[PDB]
Every structure is written in C-alpha cells, then in structure tokens.
Amino acid sequence: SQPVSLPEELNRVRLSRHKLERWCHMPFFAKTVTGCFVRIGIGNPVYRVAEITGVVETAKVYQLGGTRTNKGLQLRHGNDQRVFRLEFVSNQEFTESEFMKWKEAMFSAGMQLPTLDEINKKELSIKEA
Amino acid sequence: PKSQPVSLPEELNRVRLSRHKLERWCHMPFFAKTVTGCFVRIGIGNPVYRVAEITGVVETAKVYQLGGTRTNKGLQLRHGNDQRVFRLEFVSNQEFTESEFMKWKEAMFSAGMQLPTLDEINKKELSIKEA
C-alpha cells in the first residue's frame, strides 16, 4: 500500500522508445502499455513523467525508428491529458527532478499516487519470457 | 451592446486560441478557416508577448514538435501594422494581460485600424465552439 516515493520504483514500469517500437504492432499493445509510464519529451528540451492511460490512432502514420505506425499514447501528467506520438518518448530514465515535479502535479490534481503493489503487479504482468 | 468595439481583455479572450488548442486542431480539416480571425498571445522574445490576430496559415521550412505532434505550419499574425509569420510553438497557453491588451489597442489606433465589435467577437466565438 506504500505510495511510490522513488524514481527507481516508478522506473520498474517505465517503457523506453526502443520497447515501444518493438511492441507497437503486437496485438495486445494497449493492454500491455496502459498503466505503464514514459519519460516524454514535450518540446523545448523538457521531459516529463507521464502515465499511459490508453492508445489511440493518430491523424498521420509516421516513422518510429525502423518501423512506421499511426499509434499515439494517451498520456496523463496530473490533470494534463494529451495524445503523444511514440517518437517523443525518451530512452533515458526519469531524473529525480522530473519524478518530484510529477508527484507535485499528482497531489495538486488531488490524484492518488500508485502504490508499490500496483507497480509490482503491473511490472510482473508484462514480463516477457 | 453588440455594435460596440471591443474594449476589455475579457472580451478579446473569447476568441483567443491556446497553444494546446492549436495543437489539438492542427491536423484536422478546415484548420485555416477555423483559426483565421482568432487571436493568439504570441511570444516575441525576452519573456515578452503580444496580442495578435491570425490572418492565415502557411507552410514553413522548419518541421518542429508541437506538443504531442509534428508540424511545419506557421501562423500569419497581425499586430496593428506589423504582419509576420510565427511557428505555433511560440503561442502561449496564458490569457492576455491587461498591459498586452492595452499595447495592442495602442498599435491598432496608431495604425488607424478599427477594433472588432462585440458582435464580430461573438459570431467568431460561436463558430469555433466545440460540441
């Protein structure tokens, strides 16, 4: 029941752009990525912590590394909910500053933080054997 | 009354488009028809902003990130007699300040331009309503 307190903890359910590229044509892509988090580039360079709350189709097909996709992630950062192309997800870990700004957004939004149980159950559910 | 020219920033803010709204709309049909005649709070450098009317939408040479998407579009923007093209990434999400609004009126009057009426504002606002 302990709320997430450390970047290391939330990193257990962080998806890189690499993983997202590898998975983006898989049949259960939405089920897999929903409830995970990303380090998302939001433009100039600023990155944020965001939860994936769903997958949508984008207006345009675009290049993602070695493939092409029209998938977009529905991303939540506190009250902020927007669709982002997969191309803007970072391969790097959350910085401590990014993680702390996110916790502030959560509390200021009156949104309950994920628990370590919720994080561990999600991490386990999508392990690839 | 609706025949009066605009005189308050609250009135002009009825047709102000946020950067987030521009991002949401930028790849939908009739984007230029929708946004033309709206206003933006445009960032012009150091941070300073201007009130500007959108007079059209153009292609630019720079493909850039606009939130969750990519675009090369530019806004043709007018502030009194000053007309320029700006990337949409420079539009502010914040409301016009009273000083920005007053500076814009000063530019309009200097130029000999007349301000929109409340009727014109209301008609534009009603035409951009999301349902």
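Following Swiss-Prot, chain B residues are numbered 348-393, 398-482, in order.
In case you wondered, yes, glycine gets a Cβ from its N, Cα and C as well.
The local packing around B:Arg401 (mutagenesis position), expressed as other Cβ atoms within 10 Å of its Cβ over all shown chains, amounts to 20. In the three-state DSSP scheme, B:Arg401 (mutagenesis position) is classed as strand. Mutagenesis annotation in Swiss-Prot: B:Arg401 to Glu, described as Loss of binding to single-stranded DNA; the structure shown retains the original residue.
Recorded in Swiss-Prot as a mutagenesis result, B:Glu410 to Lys carries the remark: Reduced binding to single-stranded DNA. Under the DSSP three-state reduction, B:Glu410 (mutagenesis position) is assigned to strand.
Quoted from Swiss-Prot for the published mutagenesis B:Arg429 to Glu: Loss of binding to single-stranded DNA. Under a cutoff of 8 A between CB atoms, and with a sequence separation of 6+ in the same chain, the neighbours of B:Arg429 (mutagenesis position) are B:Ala403, B:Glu404, B:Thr406.
If you take the C-beta of B:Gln434 (mutagenesis position) and look for same-chain residues 6 or more apart in sequence within under 8 angstroms, you find B:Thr406, B:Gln427, B:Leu428. Swiss-Prot lists B:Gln434 to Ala among its mutagenesis entries, and the accompanying note reads: Reduced binding to single-stranded DNA.
A sphere of 10 angstroms centred on the C-beta of B:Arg435 (mutagenesis position) encloses 13 other C-beta atoms. The note that Swiss-Prot attaches to the published mutagenesis B:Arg435 to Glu is: Loss of binding to single-stranded DNA.
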Cα-to-Cα distance of termini bounding the 4-residue gap, B:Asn393 and B:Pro398, in Å: 4
Three-state secondary structure, B:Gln434 (mutagenesis position) (per DSSP): strand
